[PDB]
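Structure first, commentary second.
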Amino acid sequence: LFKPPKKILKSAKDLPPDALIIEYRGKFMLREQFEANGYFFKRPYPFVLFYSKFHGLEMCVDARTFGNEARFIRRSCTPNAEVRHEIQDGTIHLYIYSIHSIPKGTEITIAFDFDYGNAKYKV
């Protein structure tokens, strides 16, 4: 369970590891759609989540449109949560899960999803 007091998403309760926290809702686009709409893929637009872990198929969720409190989640190199996917009725949904236990009143963060650090390589 979560809570947002910019606004910051925070654990409402001492969550256990691997706990479903919140769905990242918004408009789903493949990379090509995002680029056709005029935006650059994996550059840090506010309220946009980039996700590449569904079998290498690059997509994003634009939460300027009917998003929820999940759009407020900040990125961190030391995150306590992660984006996971599931298929429901042939539609992909993205959810934020805890990576380990999260004390109540701790900010919920996920790993950087956009091109940060200006690196030559990545792991």
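Heads up, chain A uses Swiss-Prot numbers, so what you see runs 327-331, 340-457.
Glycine is treated like the rest: Cβ placed from N, Cα and C.
While the structure shown retains the original residue, Swiss-Prot records the mutagenesis experiment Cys411 to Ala with this note: Fails to activate the cell cycle regulated element (CCRE) in the cyclin A promoter. Take the CB of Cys411 (mutagenesis position) and look out to 10 A: across all protein chains shown you find 9 other CB atoms.
At the Cα atoms, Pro331 lies 9 Å from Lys340, with 8 residues between the two left unmodelled.
Look at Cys411 (mutagenesis position): DSSP puts it in coil.
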